[PDB]
Amino acid sequence: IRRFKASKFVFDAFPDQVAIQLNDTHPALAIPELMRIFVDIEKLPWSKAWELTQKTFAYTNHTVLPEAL
Amino acid sequence: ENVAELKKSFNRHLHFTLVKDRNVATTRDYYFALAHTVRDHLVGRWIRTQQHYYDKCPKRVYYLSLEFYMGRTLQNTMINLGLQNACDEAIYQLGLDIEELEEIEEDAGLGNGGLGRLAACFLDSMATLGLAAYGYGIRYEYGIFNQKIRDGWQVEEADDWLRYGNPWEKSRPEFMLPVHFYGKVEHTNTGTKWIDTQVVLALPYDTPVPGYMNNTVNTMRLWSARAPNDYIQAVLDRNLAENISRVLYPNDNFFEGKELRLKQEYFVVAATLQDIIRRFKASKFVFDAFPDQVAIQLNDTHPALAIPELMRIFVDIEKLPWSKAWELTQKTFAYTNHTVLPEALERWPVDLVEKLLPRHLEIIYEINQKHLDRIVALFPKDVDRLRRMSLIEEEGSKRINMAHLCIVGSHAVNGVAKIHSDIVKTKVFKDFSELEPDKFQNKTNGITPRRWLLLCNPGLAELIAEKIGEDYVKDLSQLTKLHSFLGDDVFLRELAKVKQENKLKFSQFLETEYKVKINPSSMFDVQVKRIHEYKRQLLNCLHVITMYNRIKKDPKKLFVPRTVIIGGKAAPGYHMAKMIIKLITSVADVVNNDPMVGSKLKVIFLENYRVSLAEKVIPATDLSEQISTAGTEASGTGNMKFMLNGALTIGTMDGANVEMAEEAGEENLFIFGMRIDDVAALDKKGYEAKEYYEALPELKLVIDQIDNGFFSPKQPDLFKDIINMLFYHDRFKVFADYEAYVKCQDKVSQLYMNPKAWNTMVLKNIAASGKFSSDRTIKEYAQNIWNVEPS
Amino acid sequence: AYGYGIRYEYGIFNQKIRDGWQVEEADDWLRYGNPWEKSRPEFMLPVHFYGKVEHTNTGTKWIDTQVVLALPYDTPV
Amino acid sequence: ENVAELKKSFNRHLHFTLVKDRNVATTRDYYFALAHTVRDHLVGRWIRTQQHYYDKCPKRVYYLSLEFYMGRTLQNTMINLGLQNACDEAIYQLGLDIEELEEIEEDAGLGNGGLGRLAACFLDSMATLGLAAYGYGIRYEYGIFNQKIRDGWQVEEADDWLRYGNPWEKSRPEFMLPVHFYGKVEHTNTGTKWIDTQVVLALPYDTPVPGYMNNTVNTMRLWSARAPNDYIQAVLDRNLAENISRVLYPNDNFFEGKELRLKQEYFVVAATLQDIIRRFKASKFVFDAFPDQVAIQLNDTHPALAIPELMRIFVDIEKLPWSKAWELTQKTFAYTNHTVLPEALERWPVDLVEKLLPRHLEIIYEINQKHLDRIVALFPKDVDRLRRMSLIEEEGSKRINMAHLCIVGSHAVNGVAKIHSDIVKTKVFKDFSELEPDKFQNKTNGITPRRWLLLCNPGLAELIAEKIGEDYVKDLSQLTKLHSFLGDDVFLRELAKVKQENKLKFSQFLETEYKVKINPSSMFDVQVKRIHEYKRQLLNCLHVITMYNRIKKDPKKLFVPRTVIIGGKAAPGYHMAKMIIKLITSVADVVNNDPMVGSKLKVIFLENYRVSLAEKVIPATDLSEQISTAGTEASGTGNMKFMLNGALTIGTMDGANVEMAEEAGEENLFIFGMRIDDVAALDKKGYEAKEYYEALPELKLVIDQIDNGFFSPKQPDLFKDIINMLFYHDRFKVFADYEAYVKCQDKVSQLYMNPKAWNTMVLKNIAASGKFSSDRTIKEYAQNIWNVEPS
Ligand SMILES: O=C(N[C@@H](Cc1ccccc1)C(=O)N1CC(C(=O)O)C1)c1cc2cc(Cl)ccc2[nH]1
Ligand SMILES: O=C(N[C@@H](Cc1ccccc1)C(=O)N1CC(C(=O)O)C1)c1cc2cc(Cl)ccc2[nH]1
Ligand SMILES: O=C(N[C@@H](Cc1ccccc1)C(=O)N1CC(C(=O)O)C1)c1cc2cc(Cl)ccc2[nH]1
Ligand SMILES: *Cc1c(COP(=O)(O)O)cnc(C)c1O
Ligand SMILES: *Cc1c(COP(=O)(O)O)cnc(C)c1O
Ligand SMILES: CC(=O)N[C@@H]1O[C@H](CO)[C@@H](O)[C@H](O)[C@H]1O
Ligand SMILES: CC(=O)N[C@@H]1O[C@H](CO)[C@@H](O)[C@H](O)[C@H]1O
Ligand SMILES: Cn1c(=O)c2c(ncn2C)n(C)c1=O
Ligand SMILES: Cn1c(=O)c2c(ncn2C)n(C)c1=O
Ligand SMILES: Cn1c(=O)c2c(ncn2C)n(C)c1=O
Ligand SMILES: Cn1c(=O)c2c(ncn2C)n(C)c1=O
Ligand SMILES: Cn1c(=O)c2c(ncn2C)n(C)c1=O
């Protein structure tokens, strides 16, 4: 977000400047964290924040074994 | 609340309220639709807040002022209500540009400058602090005039701010009241009666005042004059009664004894006091508890008549005995002094007052008699002390010294900055403070960080919140936490980036309004405030010409480029201020068009400086000019706005500048020139302007250029009035601070050449600006004067 | 593209075989220094843990948190 | 070497080493680029010097210490290498401020105070004298904590000095060694074996020690602890072995028997001795020549275990017979005693030692047995002599008297100032010196004139060189030549000017860090050292309040204005020292804000006193406070720094103050108070604090103010612990030296009123400071203890 704000490119263009790949679910918290920053801190409305979030993240599943979920 | 519902309301108002659809709706229609959409969000809390004050009955605070320099209301309301982001999104989705809609709104310019803007910041702070406070003033049909520049001179145009309607006001017809004028006094056996008076009605209009994020919505009540009840001529003459609330007197720090101004002062006062007493009698709380339920702050002496008026009501009407009435009165009123300049003192001739307000003249004479009887009893031999402490000056044609009336009728008197409050207490009113030491106080001015940070500079507010949370919004002292980033390189670049963006956005504004091309790389040197000889934009102008000559003498020399901006309105009848404006536009013409200076230096006279423009230019400033002659600016508040927004200050040790230095560290401000005591020394010795002209070669060249027509070729003697004033009548010693000022200015450019050092000083200024929140100022008034408590 | 992860002091353990079984030993890969990493101290950031939520009229606030700093190290690719 | 090449290297390091360019480089990056640029200049000579010691094989000196209070390295390196002027020029040309770059460096604060700083000065001197010397200690991850003051109290913060990297250290992985703990002893037929021990690795880091202008670059080797080789928990538990070299114990002159401290002591000792033996076996010089090739100085008893460890290696490992091993051991070790205060004596309970170091306990018991067998054979009837001379105190729970172990295992024992060395020899260790008269010596402390004159006070160094050449740098006794200028008026003004400049520059520092405004005209009265009851900054505080009352009683009286500065860190668990700090900040608050005193007196508690701050404040001092109770400060070194830098001394006849008086002439110092014998008299008679409180009216008022809450209104009983200690438990007789101290202080102000007389005395102090160069101290150690020769 900090690198985004310095790009001299508010957060509407964020998903056009940023793509974040979640390697398995280990970094899953990134989703609610991006929402927390957009909402609690940047004061963006939830619907807008949720839209930007989905356009930002992509998830890669690496296994179907139950013990690994 | 959310986006979908905001869009729905917007469309609903565009339809039923503006009677339009998307293909015929005007920009103004869209602004009004959004305004009503936002306004609807205030209602519930406005009603609850006022209901709450009636239920729990806390002590109320009434801020009585002839001025309320409110600016625009839309954005301020969205922000304090936490609605801005949602509305921005909704308007964007409707395919509209919210910025354009916001520019449609007229400023409510019901003030001249500092005094009126302080009243506005106080209302925001009192609502944010949850105080049961009310602002009381006049609803002028026309506020401070719109300024135009024609052929280099100021031209005035009527500020018809209500022409298209004000969605932010609510007529309160059921509270209309009659106000009396002229007539005569009759001393009957049933009490003295004031009779055969002319009556003018007072219609109150309420404007909501939202606290920052707290469910509190207070009220600002402004009165409008209306006529009561050859036929045609008689109907047209109704204009005469209505002229009372027609126009704001356009004078800043200057007294003009016009009868109409006297009518306005009594008008606000009479309508206000009656309304207060009426609300008091309905509180289901005889008048013994009045001072425990009411506090009335007199904003300068303009509403001084409130004192004899309260006495008139208690005595002539409520039949209370004088001593009892006088006791309640003093406990009710507190007075705020806003200036020490002689030309600004209110001294009404007794003849005018006798004609317009016969009964008040009698009450004032009575107050004065008891007053002097006391002094005579304490200092029997000091006959001149009586002359000095009287409410009446027989010094020629008798007049009433309104400041003295405010002092004897008030339990507290305060100045607006330490240096000022001290001068008021120990010099100007020495005789009074000596008698009542504890009566005089200080309450350093403040500005609201909502409008002057969150609203006007979202980039900075966000950057700061990023680093230290949002607690600072309601506790500005929290900005000291910013000190942890002094060595933080990345943060310093981020800070500079925010200033750069503000400058870019403002430069766009400048290029479209003015012919000039702006070097966005230049240092923005800014002086915006009312045009005054004491504020000395003339000195600033001397330095500008000085830099000009330097570029002409040695074009290839390394020089930090500047964009010099000077703006402010001159009172219509202030000739010297008008000459000074013409001098600046003339100088700018030469400078901006000399191919040799080019992008090295650009000069701009910022037209129509007012609250909404201040919100644009301040966030874009690097250097803030606060150069009044030591001892002339009681406090200043523009100085504070600039400090809060990332600009460094070049100024004299005057007013609150002194406290900005105490907080940030004198070395983190570019202080210069004579100090209060040096100014006195020069006065004692006698100021000989010619000596500096003689001894300073750069000064002499500037002066000669001005006087010979270098800047006015088509008319060589144009600036003769300035030259003569400068050499023989400069009460503000422009030449005497010239040398130090220019040296100081050179030091500024030096620091500017070092970005990291510059932003390091900026950070220390911002981190130390917390004392200047009006929230702190109000807490002090509540605790030491009104005796009320934040909620 | 940028890779973002954690700079573990110890990576996947070194495996030894003792009497036919796996034995684990600490993988102290940074003991002698890693010339391939470049500390970027100017980009250090605070990360929050624990604390509690407060739903104020200025937005929900997460407070009384414990803070741990995050120091980024860049490795060229 | 020259400017062009230095700039080129700087840019090269900024690029390849910091991976930056001029627009993204941080201040820290620039500091690191310069550091590497300077560091490169050390390499060639570092390699040659160490190669030379291997080739010519001179006898080596190993200074074993738990502390090395090094301060910053950049400037010290540039100076000793003759590179400062060139680097200053190069950095200036690159458009940078070398002063800013220097302030980025963290102090290597691996020491508490005098003891640790002496080790640092010794390294500089040994390198300047060309001795084959090595400093051996621990590389603490965290040094002495950073001190903050919050609400008047000391707050501790971790000193994370290595967070950004230390360019001045060089890991030496190929010399890592294993150190053993716990386990058990087995007495086999192949020699006693120490088994089942836990192992912790010791990784050495070398830091170059440049001699002043001589091509010699010695080494300081500091060891860091590392772990050898549920899985996760096991990995995390590696922290336990690594905690050994984690933090410096923050105690100055105070023993704390924590097991972790015992682990640190054995850790340094074990790693150091092994490394020494290994280097000895590679010298291509069996162990008979060991003492002719090795000298190990024990800095206080902290590294006492080195003795039984050397025995353990010779016996258990090298299989040498005990008698032979014991002989070699004594010839190897020399011990330096640094204090006589009881609370600072190291007495480890035998149980802890038995658990952690079973084999060393056995070796110590053995040493003790042979020791007492001798005494029994010499004084058969003196049974108590045995009790007094034993290495074991059965006085309750058995403990090891480490000082006694250092004495029997060393061939030389020395104190650090004549008065101290005498007390050690004839009183504290009378039984031992009686037996071995020639074993006890004196080696008066010293300070290095590079860091403490050339570096910290360039103005003075230059002025002096101007008059007498530069020979004084390496032969400080040369300062006596300054006596030729006693009547030289011009020189005396030049001297005062240098002090004035230092004061100006330091005042700037004070105003930006503290709210206070500094009267640059005032006398800088300074007391900086660790907060202790024995150093008595409490007495200083009594005098401050005393001057305060005087100004309040008679404001218009002629008074020499002062700026009183007191600074130093309190050990975290030293409650009284923390109360004393709070007392000083409280007093300062009242004083600095009383409008009546104003610029007459300012008080400042100097925060975070450490080596780099000492280099700033000392050169700016006029009056140096050295007021410890007679007989409590073994030597002192701050006293010497102040003398060398142009300050006069107010102090007791204690430690080296006595020798400063011998050299300069007692009348040229403001000596006062009880002397060693008077203190004993009062002890014999019994100290009754109340008597002075009763008899001295100024003292009584001060005390009452403190005890009643004059300085702590919000909490009247705050300073109760101090009052009680002062009246019933003041081991340091604060009240008993109060009268003479204040009288003495008055005499100081008198002299200060006479500039010429003051600077005349200053000149006599500077001209007589030559004896206090650590170069002289080291020559004495080399000649009379290590038997090595300067080169
Ligand atoms: O003027 C408002 N409503 C209007 C509603 C209205 C409009 C037209 C005729 C009668 C009533 C109002 O009360 N009047 C217009 C009339 C006049 O011109 O004097 C009287 C209003 C609603 C409101 C709600 C908030 Cl939160 C703040 C300010 C507000 N003003
Ligand atoms: O660590 C590098 N330089 C070093 C330079 C340095 C060395 C010693 C002390 C301070 C700075 C560095 O920046 N630091 C070591 C410190 C630490 O361990 O925290 C910080 C480095 C340069 C470089 C260049 C490329 Cl292309 C790739 C990786 C790189 N690392
Ligand atoms: O640490 C130096 N060089 C560095 C060089 C280096 C840097 C990164 C990876 C491997 C090697 C060094 O030897 N190491 C950093 C590693 C660690 O973190 O343990 C080991 C160094 C060079 C030098 C030269 C002088 Cl004159 C004085 C002190 C010095 N230190
Ligand atoms: C704040 C403000 C002022 C007062 O400015 P000073 O420089 O303090 O005189 C005047 N006019 C406007 C529009 C302001 O916002
Ligand atoms: C020299 C020095 C000391 C020792 O000072 P004394 O006054 O001799 O106790 C302590 N701390 C620092 C940082 C020093 O430089
Ligand atoms: C009469 C008048 O307008 N006084 C003005 O009041 C404001 C608000 O207190 C001050 O900041 C300013 O210095 C002063 O000139
Ligand atoms: C235990 C300890 O820190 N002792 C200190 O040693 C230094 C260096 O010898 C002396 O100057 C000082 O007086 C003494 O208090
Ligand atoms: C400030 N001020 C005015 O505002 C003014 C004036 N004369 C007329 N006006 C309106 N003068 C002389 C003046 O000093
Ligand atoms: C508009 N205007 C003025 O306002 C003015 C003036 N000369 C003095 N004043 C004030 N002139 C020539 C002028 O054109
Ligand atoms: C006997 N035994 C086990 O039975 C065992 C083991 N590791 C896992 N198991 C189950 N090891 C190392 C081992 O010696
Ligand atoms: C010097 N000193 C200390 O350093 C100390 C202490 N108590 C705890 N500490 C740490 N005491 C009583 C003490 O005299
Ligand atoms: C921080 N601090 C202390 O460090 C302290 C204390 N009382 C005693 N001490 C040591 N108080 C009240 C305190 O706030």
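Chain D uses Swiss-Prot numbers throughout; the residues present, in order, are 23-251, 262-317, 326-831.
Structure determined by X-ray crystallography, 2.2 Å.
Any Cβ shown, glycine's included, is placed from N, Cα and C.
According to Swiss-Prot, the feature AMP binding site maps to D:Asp43, D:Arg44, D:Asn45, D:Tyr76, D:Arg310. Under the DSSP three-state reduction, D:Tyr76 (AMP binding site) is assigned to helix.
The mutagenesis experiment D:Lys470 to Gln is recorded by Swiss-Prot, whose note states: Decreased glycogen phosphorylase activity. All protein chains shown were included, and the count of other CB atoms within 10 Å of the CB of D:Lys470 (mutagenesis position) stands at 12. The DSSP secondary structure for D:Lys470 (mutagenesis position) is helix.
Under its mutagenesis entries, Swiss-Prot includes D:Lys470 to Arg with the note: Decreased acetylation; when associated with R-796.
Every protein chain considered, the tally of other Cβ atoms within 10 Å of the Cβ of D:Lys796 (mutagenesis position) stands at 11. Record note (Swiss-Prot), mutagenesis D:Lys796 to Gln: Decreased glycogen phosphorylase activity. The unchanged residue is displayed.
Per Swiss-Prot, mutagenesis D:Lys796 to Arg is noted as: Decreased acetylation; when associated with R-470. Under the three-state DSSP scheme, D:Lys796 (mutagenesis position) falls in the helix class.
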Between D:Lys796 (mutagenesis position) and D:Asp43 (AMP binding site): CA-CA distance (Å): 54
Alpha-carbon distance [D:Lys796 (mutagenesis position); D:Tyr76 (AMP binding site)] in Å: 55
D:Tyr76 (AMP binding site) CB neighbourhood, other CB atoms within 10 A: 12
Rounded Cα separation (Å) that holds between D:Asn45 (AMP binding site) and D:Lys470 (mutagenesis position): 68
Cα-Cα distance linking D:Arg44 (AMP binding site) and D:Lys470 (mutagenesis position), given in Å to the nearest integer: 66
Nonlocal neighbours by CB distance (under 8 Å) for D:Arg44 (AMP binding site), same chain, sequence gap 6 or more: D:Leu36
Cβ neighbour count within 10 Å of D:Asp43 (AMP binding site): 11
Separation of alpha carbons, D:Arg310 (AMP binding site) and D:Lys796 (mutagenesis position) (Å): 60
Neighbourhood of D:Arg310 (AMP binding site) by C-beta distance under 8 A, where only residues 6 or more apart in the same chain count: none
Per DSSP, three-state class assigned to D:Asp43 (AMP binding site): coil
